Amino acid sequence: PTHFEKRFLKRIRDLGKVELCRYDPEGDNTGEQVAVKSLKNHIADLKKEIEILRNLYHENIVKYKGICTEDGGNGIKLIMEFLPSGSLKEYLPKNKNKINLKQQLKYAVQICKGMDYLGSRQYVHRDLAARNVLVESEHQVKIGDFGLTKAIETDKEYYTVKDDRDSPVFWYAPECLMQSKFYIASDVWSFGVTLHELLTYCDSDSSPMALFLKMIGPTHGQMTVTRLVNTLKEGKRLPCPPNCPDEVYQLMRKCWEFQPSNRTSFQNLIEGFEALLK
Ligand SMILES: CN(c1ncnc2[nH]ccc12)[C@H]1C[C@@H](NS(C)(=O)=O)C1
């Protein structure tokens, strides 16, 4: 009762590959809408993500629904619940009006809960950005993609990633950029950046990529990571968004301590934000 027949998954539109499908075995279009993750070779990677998501059960983590086999039973698809409001990246610009600071801080708490739960299971997300934070409702958010998530080996503080794959470098901590080492503290750094996005209502002009590119200047490509490391070494950071209170920025800056050991924890973040609400 967690297997989806590929012929029954009717594609609607791309979500991010991740596609919106309607699983409709009765053929009367009454079937339920679902998010489907497939390959655009790296079947072993998607199988790892499936094992990860099936093992996550939390209010602030997108629900695993099942798996769809691509014949001759040689391919796999990840089936997830579909949240129509989409990611913060698409939702926040559309609702700058109803979403105040209180609501943004509740989202920050929820992301931190989802991430702390992820941390307790010994995983590093390595891709925490607003595009990966889904809106269940105006009161609830969920971490919605685990495509770069890795399990930290027992008795180790981090996972080392040595591959030819792409990385969200404008969300990465110094240790990730310099040594390819990913700690729970590196996810804390990425949360800080995600929180910046959320506070700027995911305005494209104020995105971490747009701001850092304006700081770094004209840059290839192959030199982006070095220029970014240098900027972070000098102590430069994403500026406090307009009308962002000191208390929130101070928490945001604690996610951005150059050394991983000097950063705050997700639990200290939960408590910090919760103390600001009402
Ligand atoms: C937007 N989105 C989703 N939207 C609605 N309902 C969903 N259920 C699950 C995912 C999902 C996912 C595509 C992922 N983002 S990406 C391509 O940058 O990795 C997040």
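Chain A uses Swiss-Prot numbers throughout; the residues present, in order, are 867-882, 888-911, 917-1154.
From the backbone N, Cα and C atoms, a Cβ is placed for every residue, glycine too.
Swiss-Prot has this to say about the protein:
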type: ACT_SITE; residues: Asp1003; note: active site, proton acceptor
type: MUTAGEN; residues: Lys908 to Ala; note: Loss of protein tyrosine kinase activity
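The distance from the Cα of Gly882 to the Cα of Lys888, across a stretch of 5 residues left out of the model, is 6 Å.
The DSSP secondary structure for the residue listed as 'active site, proton acceptor' is coil. Within its own chain, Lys908 (mutagenesis position) has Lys888, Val889, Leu922, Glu925, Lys953, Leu954, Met956, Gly1023 as residues 6 or more apart in sequence whose C-beta sits under 8 angstroms from its own. For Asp1003 (active site, proton acceptor), the same-chain residues 6+ apart in sequence whose C-beta sits under 8 angstroms from its C-beta are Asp1021, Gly1023, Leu1024, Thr1025, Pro1044, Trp1047, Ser1066.
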